[PDB]
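J.: The structure that follows is given in the form of structure tokens.
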Amino acid sequence: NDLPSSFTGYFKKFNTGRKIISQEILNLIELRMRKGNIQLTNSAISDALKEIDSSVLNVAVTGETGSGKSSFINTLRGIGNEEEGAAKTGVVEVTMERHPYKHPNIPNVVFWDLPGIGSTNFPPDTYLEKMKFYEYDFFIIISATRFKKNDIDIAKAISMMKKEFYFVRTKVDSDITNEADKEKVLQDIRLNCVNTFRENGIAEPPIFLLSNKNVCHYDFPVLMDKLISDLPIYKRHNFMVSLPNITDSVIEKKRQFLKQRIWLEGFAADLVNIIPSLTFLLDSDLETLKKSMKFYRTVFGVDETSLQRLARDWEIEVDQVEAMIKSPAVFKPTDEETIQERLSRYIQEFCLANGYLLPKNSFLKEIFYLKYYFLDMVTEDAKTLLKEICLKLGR
Ligand SMILES: Nc1nc2c(ncn2[C@@H]2O[C@H](COP(=O)(O)OP(=O)(O)NP(=O)(O)O)[C@@H](O)[C@H]2O)c(=O)[nH]1
């Protein structure tokens with residue numbers, strides 16, 4: 001009801017698995033706001049943001065040759081096996097070495113292509129030392145069949161390291177085009193695998209069936225969703241904005257994480273008692289806003305580049321695509337209206353639709369209502385295009 005509750009209350013609308021900050025740290029903050037420690041209150045918030053931003057993710061991807069490591073690594077990086085920078089390493093092995101692949105627009109996220117353990121005379125242990133297992137947040141164990149012994153021995157060596165690991169069963173689509181002229185045809189895969197684990201002295205483990213081709217029609221949505229949950233809270237935000245924008249819910253989950261960061265930021269910069277109006281912009285604020293808009297656009301796959309490589313796929317004109325959404329106009333110069341008049345209208349619209357988000361007479365600075373507005377605009381666009389991207393399919 002008062003400010004301290006308003007601050008932590010904002011996070012109530014996000015279930016445990018989608019919080020960008022821990023409930024313990026949140027209470028420690030509300031606590032300081034109540035004890036009257038402006039030092040530690042702005043300090044706490046500030047460190048939580050620094051730790052959230054500076055988080056570096058390192059995903060190890062392992063498995064036999066042709067299991068699907070390259071395509072998985074590319075699918076998460078949101079790029080085609082052909083596109084520039086794609087992890088087009090079928091049977092590299094011109095070096096039985098570990099290969100790193102950064103995320104195109106979201107650095108801090110790095111996938112590692114690990115040479116199958118069966119391509120080296122290294123025992124389950126020696127292998128992970130050379131591969132530097134200690135450098136990874138989690139492991140993606142990929143298998144085409146129903147997993148081999150090697151896969152289990154790796155997991156065992158990994159769990160003995162307190163590290164996370166996930167069993168991903170790829171090529172399911174390539175196993176459906178052999179039973180058509182889905183149903184329990186999946187149970188099969190789900191069974192062979194479960195029988196392999198029950199064959200290597202381990203309880204039944206979670207398994208994620210999926211096709212790199214049909215990027216979002218199986219356990220893929222559940223996996224990505226699970227990776228985020230299992231990640232230490234502070235590591236969530238950076239890996240979440242990097243995931244592929246496959247479903248509305250994925251887009252939405254991204255907005256929810258980003259809404260939370262805008263909130264933490266607004267409070268860090270200090271609340272004000274003057275109603276937002278943007279009567280005077282300021283060049284430093286305009287530059288910040290321009291970067292925020294650019295970032296969000298990248299994250300939701302609606303930036304300039306992404307729109308270009310979307311027109312050639314529809315044989316339409318870039319400008320034609322841009323007209324389909326609203327995010328690209330915001331900073332598009334016009335003789336008819338100033339960027340100030342426009343931004344001013346944005347704030348007014350926003351606050352009339354959402355209120356000020358805080359108790360009476362307390363408001364975030366103008367720049368943050370704007371950042372929320374841009375966030376809504378950009379997520380809607382993503383859902384717009386994505387939607388149109390689904391009509392023109394192959395079925
Ligand atoms: N249908 C289908 N094909 C797939 C899938 N994944 C990989 N493929 C195909 O299988 C081949 C081998 O997969 P690839 O990505 O090279 O796996 P890899 O694990 O990296 N091989 P290596 O272990 O030797 O490095 C490629 O022809 C690719 O087109 C999939 O999920 N569905």
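Sequential numbering from 1, following the chain as shown.
Yeah, the Cβs are placed from backbone N, Cα and C, and that goes for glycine too.
The annotation GDP binding site is assigned in Swiss-Prot to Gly66, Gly68, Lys69, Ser70, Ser71, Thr89, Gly90, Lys171, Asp173, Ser174, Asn212. For the mutagenesis experiment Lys69 to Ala (Swiss-Prot position 82), the note given by Swiss-Prot reads: Constitutively active. Binds GTP but fails to hydrolyze it. Does not localize to the parasitophorous vacuole membrane following T.gondii infection. Among the mutagenesis experiments that Swiss-Prot reports, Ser70 to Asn (Swiss-Prot position 83) is described with the note: Abrogates interaction with HOOK3. Greatly reduces binding affinity for GDP and GTP. Abolishes GTP-dependent oligomer formation. Where Swiss-Prot documents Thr89 to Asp (Swiss-Prot position 102) as a mutagenesis experiment, the accompanying text is: Abolishes GTPase activity. Reduces GTP-dependent oligomerization. Results in inefficient accumulation of protein at parasitophorous vacuole following infection with avirulent T.gondii strain; reduces accumulation of wild-type protein. According to Swiss-Prot, the mutagenesis experiment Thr89 to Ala (Swiss-Prot position 102) carries the following note: Abolishes interaction with T.gondii GRA7. Abolishes GTPase activity. Reduces GTP-dependent oligomerization. Among the sequence features in Swiss-Prot, the mutagenesis site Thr95 to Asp (Swiss-Prot position 108) is noted as follows: Abolishes GTPase activity. Reduces GTP-dependent oligomerization. Results in inefficient accumulation of protein at parasitophorous vacuole following infection with avirulent T.gondii strain; reduces accumulation of wild-type protein. A mutagenesis experiment is reported in Swiss-Prot for this position, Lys148 to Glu (Swiss-Prot position 161), and the note states: Blocks T.gondii ROP5 binding. Quoted from Swiss-Prot, the note on mutagenesis experiment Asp151 to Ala (Swiss-Prot position 164) is: Blocks T.gondii ROP5 binding.
Mind running through what each feature is packed against?
T.: Its own atom aside, the Cβ of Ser71 (GDP binding site) has 22 Cβ atoms within 10 angstroms in the protein chains shown.
Neighbour density for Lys69 (mutagenesis position): within 10 A of its CB lie 28 other CB atoms from the protein chains shown.
All protein chains shown were included, and the count of other CB atoms within 10 Å of the CB of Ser70 (mutagenesis position) stands at 23.
Of all Cβ atoms in the protein chains displayed, 15 besides its own lie within 10 Å of the Cβ of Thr89 (mutagenesis position).
The number of other CB atoms found within 10 A of the CB of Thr95 (mutagenesis position), across every protein chain shown, is 8.
Same-chain residues at least 6 positions away in sequence with a Cβ under 8 Å from that of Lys148 (mutagenesis position) are, in sequence order, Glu64, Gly118, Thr196.
Neighbour density for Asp151 (mutagenesis position): within 10 A of its CB lie 27 other CB atoms from the protein chains shown.
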J.: To see if you understand the setup: which same-chain residues, six or more apart in sequence, place their Cβ under 8 Å from that of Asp173 (GDP binding site)?
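T.: Sequence-distant Cβ neighbours: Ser211, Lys213, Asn214.
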J.: Please check each of the recorded positions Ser70, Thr95, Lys148, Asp173 and report the ones with a CB atom less than 6 Å from an atom of ligand 1, ordered along the sequence.
T.: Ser70, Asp173
J.: Roughly how many Å lie between the Cα atoms of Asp151 (mutagenesis position) and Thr89 (mutagenesis position), rounded to a whole value?
T.: 21
J.: Looking at Cβ-Cβ distances, which residues of the chain lie under 8 angstroms from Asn212 (GDP binding site) while being 6 or more apart from it?
T.: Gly68, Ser71, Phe72, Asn74, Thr75, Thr170, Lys171
J.: Distance between the Cα atoms of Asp181 and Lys182, in Å as an integer, please; the 7 residues between them are unmodelled.
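T.: Between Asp181 and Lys182, the Cα atoms are separated by 14 Å.
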